[PDB]
Amino acid sequence: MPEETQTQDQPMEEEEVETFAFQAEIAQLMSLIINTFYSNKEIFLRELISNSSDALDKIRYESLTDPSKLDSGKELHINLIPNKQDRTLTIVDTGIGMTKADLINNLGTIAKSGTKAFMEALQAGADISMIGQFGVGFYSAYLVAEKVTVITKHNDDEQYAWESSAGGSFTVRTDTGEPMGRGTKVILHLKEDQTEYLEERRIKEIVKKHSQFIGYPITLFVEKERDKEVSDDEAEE
């Protein structure tokens, strides 16, 4: 064998990771949306739930091609759990699945010079409340969220932690923490300085009414109730 290796592991000291930034046209979109200000528009709650269901809708069709994940049913469902300690609304599911090629192929910021056509329509026709529906701007969430982090766990593939928030600069780096096998963890970072957004009661009914009794299992986390379980919460200061 070679002469050991030790517990040392460092790819690059300088810069360390791979980052990119489209500071031009995409930065114009970003500046046009930030000047809209955080006026709170929960319309996105409907837009994103449609997108989430859309990804399960695709794998639903793919289940006819490959029924391997339909063999048992270990996952493949809508899990919506808010981590009060992490201030992140965690949406975890398997979805139809994505590969590393989909990421670099620009899963986001898919405007790329075609932004002018949409800009024209946005100038005289439609407003920003439709950009997510076209799948070219899921950054509509920035109106009520500040950071979006996507970590992918590996299984017969590689794993990466990709993120973005604003500006138009994103980063890709490999992960080294295994809390799951192979899953897409969508953690939405709440800007605590604006909204708690951790009202389990509203979130419970809001998804219930919007589901309209859909034929799929949903796992929603809640906050501590009172009976057998007990934990303190700081509401009064």
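Quick check of the header: solution NMR.
Here the Cβ of each residue, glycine as well, is placed from N, Cα and C on the backbone.
Swiss-Prot gives this note for the published mutagenesis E47 to A: Strong ATP-binding. Strong interaction with HSF1, HIF1A, ERBB2, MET, KEAP1 and RHOBTB2. No effect on interaction with TSC1. In the three-state DSSP classification, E47 (mutagenesis position) falls within a helix.
Here the residue is the original one, while Swiss-Prot reports the published mutagenesis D93 to A with the comment Impaired ATP-binding. Strong interaction with HIF1A, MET, KEAP1 and RHOBTB2. Loss of interaction with HSF1 and ERBB2. Los of interaction with TSC1. Shown in sequence order, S52, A55, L56, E75, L76, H77, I78, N79, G183, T184 are the residues of the chain, 6+ apart in sequence, with a C-beta less than 8 angstroms from the C-beta of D93 (mutagenesis position). Reduced to three states, the DSSP call for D93 (mutagenesis position) is strand.
For the mutagenesis result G97 to D, the note given in Swiss-Prot is Abolishes ATPase activity. Around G97 (mutagenesis position), the same-chain residues six or more apart in sequence whose CB sits under 8 Å from its CB are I59, listed in sequence order.
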Under 8 Å by Cβ from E47 (mutagenesis position), counting only residues of that chain that are 6 or more apart: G132, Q133, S140
